[PDB]
Amino acid sequence: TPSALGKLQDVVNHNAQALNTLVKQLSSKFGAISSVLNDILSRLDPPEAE
Amino acid sequence: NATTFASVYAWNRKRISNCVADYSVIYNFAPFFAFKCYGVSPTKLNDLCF
Amino acid sequence: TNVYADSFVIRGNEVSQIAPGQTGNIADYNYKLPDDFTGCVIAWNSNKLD
């Protein structure tokens, strides 16, 4: 039976799915014109960049 | 430095490529009461590519 | 606490250049305001006088 230790495997899967999704959240343009900070400071001035 | 532009309905698009544009050389022309940039600042142009 | 009134003349279409976090030959090479500025800026006509 390959699904015998699913209770334990779910743990390491959720812990991975918790961080992996947390990495994709960096692509989320939260009310911003870009999700990369270096692109903002390079395209806008500090007053409008902040 | 052109003599006569076109109408608002027949505006003439002037494609520009394979060059290096020093936008500072535009200010020395007629006054610019409005130099608004909606995606970037009017200063970060000489540091970015297009 | 401490108020200072800095003054200098500009011949018209250059007033928008004096702002915290701005670049140019009149900003990096002439007069620069800080990024943590706390004050106000003024600009006005002085025809007959000058």
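If you go along the chain as it appears here, the first residue is 1 and each next one adds 1.
Method of determination (from the header): electron microscopy, 3.6 Å.
Cβ coordinates come from backbone N, Cα and C, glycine included.
A mutagenesis experiment is reported in Swiss-Prot for this position, B:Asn1 to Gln (Swiss-Prot position 343), and the note states: Reduced viral infectivity. B:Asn1 (mutagenesis position) carries neither a helix nor a strand DSSP state and counts as coil.
For B:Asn1 (mutagenesis position), the same-chain residues lying six or more positions away in sequence with a CB closer than 8 A to its CB are B:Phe29.
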